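Notes follow once the structure below has been shown.
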Protein chains: 2
Amino acid sequence: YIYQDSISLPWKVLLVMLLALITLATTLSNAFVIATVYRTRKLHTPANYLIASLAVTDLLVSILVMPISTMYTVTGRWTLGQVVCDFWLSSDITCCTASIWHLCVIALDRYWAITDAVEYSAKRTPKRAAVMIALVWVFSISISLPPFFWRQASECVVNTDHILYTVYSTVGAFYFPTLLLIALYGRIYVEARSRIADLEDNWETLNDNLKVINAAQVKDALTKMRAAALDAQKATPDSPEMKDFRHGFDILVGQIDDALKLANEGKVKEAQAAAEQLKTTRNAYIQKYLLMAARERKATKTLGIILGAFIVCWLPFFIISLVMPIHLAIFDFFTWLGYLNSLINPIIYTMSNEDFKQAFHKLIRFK
Amino acid sequence: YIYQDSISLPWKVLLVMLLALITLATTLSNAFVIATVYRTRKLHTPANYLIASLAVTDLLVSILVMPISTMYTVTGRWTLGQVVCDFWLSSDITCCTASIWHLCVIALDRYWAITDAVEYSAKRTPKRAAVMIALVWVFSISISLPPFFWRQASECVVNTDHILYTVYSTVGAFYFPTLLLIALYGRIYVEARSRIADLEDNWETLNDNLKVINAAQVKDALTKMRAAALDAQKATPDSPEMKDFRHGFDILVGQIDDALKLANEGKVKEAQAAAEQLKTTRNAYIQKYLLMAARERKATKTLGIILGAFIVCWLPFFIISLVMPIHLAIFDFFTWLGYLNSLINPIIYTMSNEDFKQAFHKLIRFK
Ligand SMILES: CN1C[C@H](C(=O)N[C@]2(C)O[C@@]3(O)[C@@H]4CCCN4C(=O)[C@H](Cc4ccccc4)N3C2=O)C[C@@H]2c3cccc4[nH]cc(c34)C[C@H]21
Ligand SMILES: CN1C[C@H](C(=O)N[C@]2(C)O[C@@]3(O)[C@@H]4CCCN4C(=O)[C@H](Cc4ccccc4)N3C2=O)C[C@@H]2c3cccc4[nH]cc(c34)C[C@H]21
């Protein structure tokens, strides 16, 4: 029995439009992300090549899997033969696993950048990403290939005969990637909260007291700026390159010390001018590392949203497909919930990553 | 800083005795299980060879890992050099992973027996188990071997440098095996509750009404026995071998029909004798399949307990070692909680499996 055979004509048509609309939006939305990295010179970074490859897999889901899936989800009956059934089931498994595994490659790349910015820079080559993408495609194709034990050839479903493969395929495609991301993103969230916020918070406090400039109240603000500079200095096993970050603050501390010398003497005009002097000369050594932090905070926020979107979309499906061996609409809804992640990913990047956001404003011609 | 350096002399000694006591109990308790399968002729089954191999791995943990671990847990300092450190860490990882993977092999074997008793019998050869044990040892040794990236050589700990291996090792050794067991045991529990209890419950009801044999009350008991026989018949895609199980009940139903013919006529002595006649002749065709169910119910109860013991012992440790990348006593306690599973497994088999329970009563000379 097919539950779809009891659905009314308006609901079946409404569902055909809805599904075709999200398939086309997935095609167009990914096509844009791919085009943007290709078109934009600034975006020719190994990091953006991973975003583009993630968008290629999601474009392949929208072309090879989703349109032919609207036909099957609404009617409930396979009508394209065994050869197209086998190619579609395999292309479903490879593309959806590769989309998930691209996330981990994007999250390992982020992890190594936030964990070893100095050493990782030389290693993070576009040639390295090429191997990581190829490895992801190799691992994904190698998942749909073993369930070809069909020594037999209406309905098109993946072979559930061998329990051990059903669970291995569920591990390699989801549970291994998500446990990796907990461990990976957890570290990223600890680094973004304890360091990419300690530099930014202690700088806010420094600029807030600079904006203040009675002479008595200036002395209390100048000693508040000194404390924030020392707590901002500790953000940053030899010390090369980080000595430059550490120097700017040590100078700002010395400049605050020389300014307070004029403030303690009683001079107000000589001290107020000494504060606006280090204002430009601080934002000459510090704004370099400070701007870096905004880019870090930004890139981890989008990843956080991407990972949240990934868990919400793919956890129900993989929880159900593991429970399945132990209603059909629930399964049809969750496959499309997983398919929806291919549409959610490009919109997250276009709304959170300002390179793609600016890029989008350019094609719609919005200022 | 070592937390152990602040522990008092009586507590350190008390902890040395406690740990040596559980190490020796693990050695002796596994040695017995191994000996029992080796000594007993009846126990020369591929199923019992898995119990014995599971006991070999747990004996290897008690010899190669646990005694040298009491020294380290109580003192908190490694004092046996780098060569013994590397062999001990590797032998820890291989043996503990193999013990866990033996569980899945024991649970796949149970799953295939309860899911395909007829076809699986011919496949379940001791030669098949030899490959499954070798595959488990091959996979386990292959886990401790990659963390040999130590291009460097007080403290003896596993290399945590490469995050991707830490999580892969955590997946291959625990999360993949436990998700497999949920899927495997879930099926076993569904088969044991819906079938190995439907035969047993409908037989209780049949024997309860036979124990009854006023003539009016006999007719209500005889028609209650008929209903239970038809519901017991449905326990059991061609029908060979299962036609023999189905026949016994169909005859019992016919024998109840012939008995009720004497009961409806008004005859009490002719009908009461007809019930005690099918009592022996039923327990000639049915007690064969009925005894099989007790053995099935028994074997799934021990597995349930083993799996429960496995989750309680190994989940905290593997949850912590995945959290670790994102106090040292917590880690020392949970390793020993995992080590304890090597002692819990042989006592579960000796108290739940009646072959080992009888075997134990023989060495202590108890009747
Ligand atoms: C979202 N995708 C849907 C694919 C799917 O479920 N296909 C079928 C045709 O749709 C079903 O869900 C339908 C819905 C109504 C009844 N259905 C089914 O019973 C099965 C369930 C099933 C799920 C997984 C594997 C085998 C069967 N289904 C199928 O086999 C399955 C597909 C998949 C299988 C194995 C590993 C994988 N990695 C990544 C993926 C993936 C993508 C994933
Ligand atoms: C119970 N076993 C204990 C082993 C262990 O934890 N060894 C060390 C020496 O003890 C520690 O737990 C101690 C306790 C006090 C501080 N310790 C540590 O920080 C680490 C933690 C650690 C755990 C896993 C991997 C690497 C480090 N530890 C170690 O490396 C680790 C060991 C293990 C690692 C990887 C895969 C594995 N499969 C099966 C196992 C296994 C068995 C498992």
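Residue numbering: from 1, along the chain as shown.
Any Cβ shown, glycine's included, is placed from N, Cα and C.
A helical conformation is recorded for A:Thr97 (mutagenesis position) in the three-state DSSP classification. Per Swiss-Prot, ergotamine binding site is recorded for A:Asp92, A:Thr97, A:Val158, and the stated evidence type is experimental evidence.
For the mutagenesis of A:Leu89 to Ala (Swiss-Prot position 126), Swiss-Prot gives this note: No effect on agonist binding. The structure shown keeps the original residue. DSSP assigns A:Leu89 (mutagenesis position) to a helix. Around A:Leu89 (mutagenesis position), the same-chain residues six or more apart in sequence whose CB sits under 8 Å from its CB are A:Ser144, A:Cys156, A:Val157, A:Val158, listed in sequence order.
For the mutagenesis of A:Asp92 to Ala (Swiss-Prot position 129), Swiss-Prot gives this note: Abolishes agonist binding. The structure shown keeps the original residue. If you draw a 10 Å sphere around the CB of A:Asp92 (mutagenesis position), it holds 22 other CB atoms from the protein chains shown.
For A:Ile93 (mutagenesis position), the same-chain residues 6+ apart in sequence whose C-beta sits under 8 angstroms from its C-beta are A:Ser140, A:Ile143, A:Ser144, A:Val158, A:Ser169, A:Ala173. According to Swiss-Prot, the mutagenesis experiment A:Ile93 to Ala (Swiss-Prot position 130) carries this note: Abolishes agonist binding.
Summarising the environment of A:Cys96 (mutagenesis position), the number of other Cβ atoms within 10 Å of its Cβ, over all protein chains shown, is 27. Quoting Swiss-Prot on the mutagenesis of A:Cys96 to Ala (Swiss-Prot position 133): Abolishes agonist binding.
According to Swiss-Prot, the mutagenesis experiment A:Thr97 to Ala (Swiss-Prot position 134) carries the following note: Slightly decreases agonist binding.
In Swiss-Prot, a published mutagenesis experiment is listed as A:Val157 to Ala (Swiss-Prot position 200), annotated No effect on agonist binding. A:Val157 (mutagenesis position) has a Cβ environment of 9 other Cβ atoms inside 10 Å.
The mutagenesis experiment A:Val158 to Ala (Swiss-Prot position 201) is recorded by Swiss-Prot, whose note states: No effect on agonist binding. Under the DSSP three-state reduction, A:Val158 (mutagenesis position) is assigned to coil, being neither helix nor strand. A 10 Å cutoff on Cβ-Cβ distances gives A:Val158 (mutagenesis position) a total of 14 other Cβ atoms nearby, all chains included.
In the three-state DSSP scheme, A:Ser321 (mutagenesis position) is classed as helix. Its Cβ placed at the centre, A:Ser321 (mutagenesis position) has 21 other Cβ atoms within 10 Å. In Swiss-Prot, a published mutagenesis experiment is listed as A:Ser321 to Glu (Swiss-Prot position 334), annotated Reduced G(i)/(o)-coupled receptor activity.
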Tertiary neighbours of A:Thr97 (mutagenesis position) (same chain, Cβ under 8 Å, six or more apart): A:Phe139, A:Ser140, A:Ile143, A:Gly172, A:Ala173
Distance [Cα-Cα, Å, rounded] between A:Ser321 (mutagenesis position) and A:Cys96 (mutagenesis position): 15
Shell list (ergotamine; ref centroid = CB of A:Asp92, A:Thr97, A:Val158; cutoff 8 A): A:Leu89, A:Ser90, A:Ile93, A:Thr94, A:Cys95, A:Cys96, A:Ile143, A:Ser144, A:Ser169, A:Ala173
Å between C-alpha atoms of A:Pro237 and A:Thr236, the residues bounding 8 unmodelled positions: 13
Site extent for ergotamine (largest Cα pair distance over A:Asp92, A:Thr97, A:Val158, Å): 15
